[PDB]
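K.L.:
Please read through the structure below; I'll follow up with questions.
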Protein chains: 2
Amino acid sequence: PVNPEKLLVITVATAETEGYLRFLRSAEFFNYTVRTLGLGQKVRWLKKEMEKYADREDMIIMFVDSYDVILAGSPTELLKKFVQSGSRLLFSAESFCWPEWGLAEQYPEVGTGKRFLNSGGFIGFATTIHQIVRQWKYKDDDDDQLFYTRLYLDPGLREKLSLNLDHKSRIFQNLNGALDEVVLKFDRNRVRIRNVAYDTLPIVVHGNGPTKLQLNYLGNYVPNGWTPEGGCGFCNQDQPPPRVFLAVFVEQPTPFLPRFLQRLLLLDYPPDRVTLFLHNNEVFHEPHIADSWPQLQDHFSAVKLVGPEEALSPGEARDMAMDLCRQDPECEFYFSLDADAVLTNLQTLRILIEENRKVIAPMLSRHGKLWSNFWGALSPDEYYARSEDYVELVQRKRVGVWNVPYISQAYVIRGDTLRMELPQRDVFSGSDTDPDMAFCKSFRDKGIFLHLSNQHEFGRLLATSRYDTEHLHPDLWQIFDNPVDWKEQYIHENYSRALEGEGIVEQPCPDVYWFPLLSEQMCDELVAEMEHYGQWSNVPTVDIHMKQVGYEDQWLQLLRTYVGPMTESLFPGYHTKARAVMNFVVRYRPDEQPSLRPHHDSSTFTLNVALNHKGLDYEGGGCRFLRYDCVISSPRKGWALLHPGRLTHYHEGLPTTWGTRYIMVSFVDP
Amino acid sequence: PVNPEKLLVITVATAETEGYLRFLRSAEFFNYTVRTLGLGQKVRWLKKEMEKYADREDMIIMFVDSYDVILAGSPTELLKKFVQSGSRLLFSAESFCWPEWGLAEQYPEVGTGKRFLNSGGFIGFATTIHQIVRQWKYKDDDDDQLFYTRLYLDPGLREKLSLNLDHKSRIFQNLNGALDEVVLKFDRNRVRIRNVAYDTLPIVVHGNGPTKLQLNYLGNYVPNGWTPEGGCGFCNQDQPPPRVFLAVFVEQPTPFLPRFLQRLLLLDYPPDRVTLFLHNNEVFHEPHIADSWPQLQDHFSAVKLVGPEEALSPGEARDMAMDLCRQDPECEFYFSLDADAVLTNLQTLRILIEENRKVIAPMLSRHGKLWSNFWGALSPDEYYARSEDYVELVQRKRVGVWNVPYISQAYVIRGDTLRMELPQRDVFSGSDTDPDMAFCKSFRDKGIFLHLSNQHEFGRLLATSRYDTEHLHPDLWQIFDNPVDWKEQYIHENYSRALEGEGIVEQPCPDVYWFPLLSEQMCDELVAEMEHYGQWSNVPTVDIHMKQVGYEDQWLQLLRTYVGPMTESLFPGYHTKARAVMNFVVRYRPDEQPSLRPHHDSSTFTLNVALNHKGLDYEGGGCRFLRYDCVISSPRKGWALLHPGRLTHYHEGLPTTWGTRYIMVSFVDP
Ligand SMILES: *[C@@H]1O[C@H](CO)[C@@H](O[C@@H]2O[C@H](CO)[C@@H](O)[C@H](O)[C@H]2NC(C)=O)[C@H](O)[C@H]1NC(C)=O
Ligand SMILES: *[C@@H]1O[C@H](CO)[C@@H](O[C@@H]2O[C@H](CO)[C@@H](O)[C@H](O)[C@H]2NC(C)=O)[C@H](O)[C@H]1NC(C)=O
Ligand SMILES: *[C@@H]1O[C@H](CO)[C@@H](O)[C@H](O)[C@H]1NC(C)=O
Ligand SMILES: *[C@@H]1O[C@H](CO)[C@@H](O)[C@H](O)[C@H]1NC(C)=O
Ligand SMILES: O=C(O)CCC(=O)C(=O)O
Ligand SMILES: O=C(O)CCC(=O)C(=O)O
Ligand SMILES: [Fe+2]
Ligand SMILES: [Fe+2]
């Protein structure tokens, strides 16, 4: 048994990049001892280091890269596997032969394993290593592969110093040419990989060639990145703050944007330490931003608008917003947030900063689906592809902070990373690539990790694909594509609490029920949308139907989702599908039709919703039920009334004395 | 001016028939003085009477018949008109020439009036009359017409004694050949006739030839028979009773016959003075008569049945019933009453007897139409024809007792008239004539008047034309043809009082109403009719619909007539047409389906009627309304329940513990 205390890991690193520190923590997990050289040219550095270990027969030494390497096994298993190899210096094997390709005939014939050599990782005796590395006397420009290559192809030297290759990946697993051979193997508190082509559990995982992101994905688990019983290994889980530059971007017509601007005033973070930047490409949103801008500039320390008059493409706008933080030494962090991002959690900026990352993004997914603000993998064309664990991450099966090749719409970048590591302005611009794709590619080409955190519930994304802009109030027609947000602005706040009970629902007259349904904004926007049409009109009324305006299917879904479940709750035994042919708003002013004579309605039950206040917009009677000697004298605006429409409830519309009355009614279940 | 005290009216009468006494009362009305001869042969009697008045130049004498004659004018007008004639002996004129027809050329040419002579009535001086009547020396067999005839055709004798004819009916109106010339002329307290062909108001109306009934019709008004301001002239208007033989006849299947037999026990007349006779030609009614016969024989003094086993035609049965009264000197009156005659008034026998007539009948008409138990006129073939005042009599415009040529189904005959005036047995039988027609013709051929009285409301006739006899209870299917009687037996007695109010209707639970609808007989006959079918059977039940039995249209009319008006009364504002596709009776016994799970009904409102008692037929729960915490614990048999079927009334059929439950239900207004 070789003593672990005589195994040394030697690696090269000119800078402490994020890939190097990841390699170091995988080594400290297995309690390795690592010698880092320099905090073909690295062969010159290894050769110099091996002159101290020229006579060290007692020492095993393994040399690997650091930027694209992670350790998966313990040193004792590593030394044990090296003894079974029966070699004095064991190299790594690969599926390809490079630099020179014609040397493929030189190599010995291997049955099923890999045949060629890879200098990215080898292990052997310090004496045998020294006799090999010290023969190097060449230029720094020439690669390291060709040197160790033909030395192995020397048949006499191959037999004298016992040189062999890890043909079946017992210790070294090179990913290029074997991505389909590598899977992960989980355990209680550690993860590992397995070569299913030879059924081996390698120690060293090296992401050579175009397998960088494949190692970033493996690096999220191996060795203790994420464990099924311990979770993440490096995320947080359980006096002034930094100064941040908040950059809002409105590059497309975004629904509920007034709610976005009002939400910026509620982020739990000292506003005097946040500098707001806002770019608006749409002339549609200039009113909305103008309404909120007085509150914005009085809340934050400094603000700035770049409206549509500058005519800046989204790439040029994102360059300027980030460059204004890089050229400001007081900008410690840069928070870029798009308009189509709703942040339910109001501490994301604090939590994302405390993760102490360079580029971290909060995970946001559209309500109920899989699409999110990140890509688990890429295609050869750098287009989208689904990773093996993409769905487990979106569904929050496995939580933590993950090395992800793509992020968008929301991310926090360290300020010093911008000036020192990505100092150019053409981050988003410069090519025919999408401005959000060139952003992520600009960070990966610098070896910078794009972190995605799903440890908390952060928020959701808005469906802004087909946003019909030809409406006086476009957010009304958004009951289909963004229902969870449509309910927050239009459904009464105490409606959901009314469905569960709590005794807020009232029965003013026998078999008529009174519950809050619509919000004051829903009624005001509905009245305005009706008057904007203008063309007002077997008891007759002065009314306008939702069909001629184009809001029937939208109001029918409000019936299916909100009044149906409310009907079955108040009438135990009745089941409703919310079918209604007659949906219309009625006007009551003393100049035309101030009242409505007694009548029945051709429907099973009716829903009568007020649309304005009592005493502010008009003064007059409500709804009178003759057979019961009971009248709804003081109606409530956002509240609605439910009564059977046939036989039992002969009701009369009492006259309006002054002003104008608006009510919404639907003869449902005819 | 001739003094009325020297005008004498001479007439012939071998017996005081009803036609003679009618002529006498018309004379006493105008205060005439009449000499009746004998209480061609009557010429011998007149000639003998004229020998006392041979030298009486001061006396005017008018000779007319008595049986077919009524007086229409006063003597002063009669004498005044005779003076204007300028004649010493004025005869009556006629359209026909008889006996000998060839003597038509003898008569003087008359322009437009009647040309020939009629010896039925003449007026003149007693001296001129004597010189004419005393020339008669012929046989009693030869008629009186030919004697006075050719004496007028003697041209010299016609000019010597001044003989003329009332050519234009100034005084004498002979009806034969001038029926279209005669109309009535009314006044405040007297009636009169008018010859619209000459515009004269005659004094004497003589019904010669086949115009007997036409005079009976005129005799009902002229002179004071019926006056518009005084009404009838001889009817009643404002201590033992006689003994009567009551004869009931069942010659056809008659509906509601059990109610007829039970009604015979309620006629306000001493039963110990009534002898019941009943003929039943139908085997269908032997059960019904057998059920009531114990009560009949214990009520009346003597009874007798002649069932279908004797096989007697209706003519032979009516002969026997009346002959048994004629051959009984103790039978003072004979009351013949048919089965299809409902007597609402229970004093008709008393009132018809107190009219002191020979043959009087109470007027009965089918409810709402014109057909009655009498004919106002006849046709040449003695078939039916409508009289000028037939509709005024049926509609009770003109009231009183009327000389009518036909009666049926109900009449009271004096006993002495049967033995003395119509003693033969072949009254109804003897010819191919209908037995009811030969009855009336047998009385008119004896100069006996058939009186019809409509001074009171007596009753109605039953529609027994198409009586479907192939039913366990045939009176159920009689809601169409006899609704007024169908309601008396099947509709609850307190239903009509419930519709008007009086606070008998109850509201046991909110918006459910409880009112009496059906009678105990209606439910018992409906349950039996259902079990007689036997074939019992989206909540399911053990039920039988009215359609498969054949009682849907009948139950639909009960809905249209009785539950519709009851719905609109209790729900002000709702209008019902009583449309129902689902009408069925449900069984509830613990052996198959004892209960019914909570459910709604596919209808606007439902009518749930119990069909048996609580505690006598079964013991179990009623109807429970879940949403109201209210249960119909103790239902009432004949009562019904009305509740809305949708949404608001989720109800459950509570289990029946013992016995069998029957309920009638109709899902009306789907
Ligand atoms: C929803 O319900 C809450 C409480 O159930 C309402 O809050 C009350 O509002 C009234 C008038 O606005 C105040 O007088 C009370 O003091 C409030 N109570 C609390 C506990 O805040 C709220 O107003 C309801 N929503 C709407 C739209 O009216
Ligand atoms: C119809 O109503 C009358 C009274 O409104 C009912 O007559 C009463 O009947 C009960 C029980 O049969 C007696 O105890 C009372 O004494 C009766 N009152 C009178 C004034 O007679 C009659 O029963 C109702 N009809 C039916 C079929 O029940
Ligand atoms: C590293 O050392 C710690 C404590 O010194 C020990 O718990 C852990 O198991 C060691 N790891 C290995 C791979 O031996
Ligand atoms: C008959 O006499 C009575 C009273 O004596 C008288 O009222 C009536 O008018 C008289 N009738 C005629 C026709 O003169
Ligand atoms: O005006 C009211 O209060 C009742 C209106 C109504 O019910 C209807 O639209 O028919
Ligand atoms: O049995 C009851 O009381 C209710 C029956 C009913 O309503 C039905 O026929 O559906
Ligand atoms: Fe209404
Ligand atoms: Fe029911």
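Per Swiss-Prot, chain B residues shown: 33-71, 87-285, 293-591, 606-738, in order.
Method of determination (from the header): X-ray crystallography, 2.7 Å.
For all residues, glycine too, the Cβ spot is worked out from N, Cα and C.
Got these off Swiss-Prot a minute ago, pasting:
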| type | residues | note |
| --- | --- | --- |
| BINDING | B:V44, B:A45, B:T46, B:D112, B:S113, B:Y114, B:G256, B:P257, B:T258, B:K259 | UDP binding site |
| BINDING | B:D112, B:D115, B:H253 | Mn(2+) binding site |
| BINDING | B:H667, B:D669, B:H719 | Fe cation binding site |
| DOMAIN | B:647-738 | domain 'Fe2OG dioxygenase' |
| MUTAGEN | B:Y114 to A | Decreased lysyl hydroxylase and glycosyltransferase activity |
| MUTAGEN | B:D669 to A | Strongly decreased lysyl hydroxylase activity. No effect on glycosyltransferase activity |
| MUTAGEN | B:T672 to N | Loss of dimerization. Loss of lysyl hydroxylase activity and decreased glycosyltransferase activity |
| MUTAGEN | B:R714 to N | Loss of dimerization. Loss of lysyl hydroxylase activity and no effect on glycosyltransferase activity |
| MUTAGEN | B:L715 to R | Loss of lysyl hydroxylase activity and decreased glycosyltransferase activity |
| MUTAGEN | B:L715 to D | No effect on dimerization, lysyl hydroxylase and glycosyltransferase activity |
K.L.:
Output the one of B:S113, B:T672 that, of all these recorded positions, has the highest number of other Cβ atoms within 10 Å of its Cβ.
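P.N.:
Its Cβ has the most other Cβ atoms within 10 Å: B:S113.
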K.L.:
Filtering B:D112, B:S113, B:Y114, B:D115, B:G256, B:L715 (recorded positions) by proximity to ligand 3: which pass a Cβ cutoff of under 6 Å to any of its atoms?
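P.N.:
Correct list: empty, so none.
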K.L.:
In terms of Cβ proximity below 8 Å, which recorded positions out of B:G256, B:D669, B:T672, B:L715 neighbour chain A?
P.N.:
B:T672, B:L715
K.L.:
May I have the DSSP-based helix, strand and coil counts for the residues of the domain 'Fe2OG dioxygenase' (B:647-738)?
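P.N.:
Helix, strand and coil residues of the domain 'Fe2OG dioxygenase' (B:647-738) number 3 helix, 49 strand, 40 coil.
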K.L.:
Output the one of B:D115, B:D669 that, of all these recorded positions, has the highest number of other Cβ atoms within 10 Å of its Cβ.
P.N.:
B:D115
K.L.:
Let me spell it out: for each of the binding-site residues (B:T46, B:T258), count the other Cβ atoms within 10 Å of that residue's Cβ, using every protein chain shown. Which one has the most?
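P.N.:
In terms of Cβ crowding, the pick is B:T258.
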K.L.:
Quick one: of B:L715, B:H719, which of the recorded positions has the smallest count of other CB atoms within 10 A?
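P.N.:
So among B:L715, B:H719, the recorded positions given, the one with the fewest Cβ atoms within 10 Å is B:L715.
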K.L.:
Round to a whole number and give the Cα-to-Cα distance in Å for the pair B:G256 (UDP binding site) and B:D115 (Mn(2+) binding site).
P.N.:
9
K.L.:
Translate the DSSP assignment of B:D115 (Mn(2+) binding site) into the three-state scheme.
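P.N.:
Its secondary structure by DSSP: coil.
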K.L.:
Using Cα coordinates, what distance in whole Å links B:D112 (Mn(2+) binding site) and B:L715 (mutagenesis position)?
P.N.:
86
K.L.:
If I take the alpha carbons of B:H719 (Fe cation binding site) and B:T672 (mutagenesis position), what is the distance between them in whole Å?
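P.N.:
Just about 14 Å between their Cα atoms.
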K.L.:
Neighbour count, 10 Å Cβ-Cβ cut-off, for B:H253 (Mn(2+) binding site): what number do you get?
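P.N.:
A count of 24.
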K.L.:
Secondary structure at B:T258 (UDP binding site) (DSSP, helix/strand/coil)?
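P.N.:
Note: B:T258 (UDP binding site) is coil by DSSP, not helix or strand.
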K.L.:
How many Å separate the Cα atoms of B:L71 and B:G87 across a gap of 15 unmodelled residues?
P.N.:
17
K.L.:
With H, G and I counted as helix, E and B as strand and the rest as coil, say where DSSP puts B:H253 (Mn(2+) binding site).
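P.N.:
SS state of B:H253 (Mn(2+) binding site) = strand.
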K.L.:
What's the straight-line C-alpha distance in angstrom from B:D285 to B:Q293, 7 residues unmodelled between?
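P.N.:
Both gap-flanking Cα atoms are 20 Å from one another.
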